[PDB]
Each structure stands twice: as C-alpha cells, then as structure tokens.
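What follows is a set of notes on a single structure, which appears directly below.
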Amino acid sequence: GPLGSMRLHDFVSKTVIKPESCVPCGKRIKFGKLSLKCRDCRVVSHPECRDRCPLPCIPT
Ligand SMILES: [Zn+2]
Ligand SMILES: [Zn+2]
C-alpha cells in the first residue's frame with residue numbers, strides 16, 4: 001500500500017493564561033503550565049496528550 005497523508009496540527013508552545021481545557025483528555029490545563037495550541041485550528045492540549053488530538057487538522 002502506498003503512502004497517503006493526513007493533515008497534522010501546527011503546534012506552538014503557549015503558556016496558559018486563560019482557563020483552558022485539553023481537547024484529548026478533557027481536563028483543565030492549569031495556570032502557568034505549558035500547553036500546545038494549533039496555529040490553524042482551535043485545538044489546545046497538554047504536551048503529553050499531543051498525539052491523541054483529533055485528526056485531521058481542519059483550519060478554523
Ligand atoms: Zn489544528
Ligand atoms: Zn490532556
């Protein structure tokens with residue numbers, strides 16, 4: 001089977017300043033903690049929950 005690809009997120013490191021909820025695990029990302037936020041969509045997550053973020057990335 002040949003190689004097809006899926007749109008991945010473009011994660012940038014952002015410090016949590018507002019109330020945030022991790023998309024994969026549903027839990028809150030606490031103040032001052034590092035979070036991964038997609039440049040293209042609304043997806044935000046814990047650094048450790050990164051691989052479980054819903055695919056493909058659909059820019060918002
Ligand atoms: Zn995305
Ligand atoms: Zn999480």
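Each residue's number is its place along the chain shown, starting with 1.
Looking at the header, which is where the method is noted, we find X-ray crystallography, 2.2 Å.
Any Cβ shown, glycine's included, is placed from N, Cα and C.
One mutagenesis experiment named in Swiss-Prot is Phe11 to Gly (Swiss-Prot position 289), and its note says Cytokinesis failure. Here the Cβ of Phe11 (mutagenesis position) has 19 other Cβ atoms within 10 Å, regardless of which shown protein chain they belong to. DSSP assigns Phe11 (mutagenesis position) to a strand segment in the three-state reduction.
Under its mutagenesis entries, Swiss-Prot includes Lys14 to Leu (Swiss-Prot position 292) with the note: Cytokinesis failure. Abolishes localization at the cell membrane. Same-chain residues at least 6 positions away in sequence with a Cβ under 8 Å from that of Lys14 (mutagenesis position) are, in sequence order, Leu34, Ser35, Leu36, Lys37, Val44.
The Cβ neighbour count for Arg28 (mutagenesis position), using a 10 Å radius and every protein chain shown, is 13. The secondary structure of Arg28 (mutagenesis position), as reduced to three states from DSSP, is extended strand. Under its mutagenesis entries, Swiss-Prot includes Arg28 to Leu (Swiss-Prot position 306) with the note: Cytokinesis failure. Abolishes localization at the cell membrane.
For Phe31 to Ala (Swiss-Prot position 309), Swiss-Prot lists a mutagenesis experiment annotated as follows: Cytokinesis failure. Abolishes localization at the cell membrane. Using a 10 Å Cβ-Cβ cutoff, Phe31 (mutagenesis position) registers 11 neighbours.
According to Swiss-Prot, the mutagenesis experiment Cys38 to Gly (Swiss-Prot position 316) carries the following note: Cytokinesis failure. Residue density at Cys38 (mutagenesis position): 19 other Cβ atoms are found within 10 A of its Cβ, drawing on all protein chains shown.
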By Cα geometry, the one of the mutagenesis positions (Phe11, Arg28, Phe31) nearest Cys38 (mutagenesis position) is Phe11
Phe11, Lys14, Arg28, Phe31, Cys38: which of these mutagenesis positions put a Cβ within less than 6 Å of any ligand 1 atom? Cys38
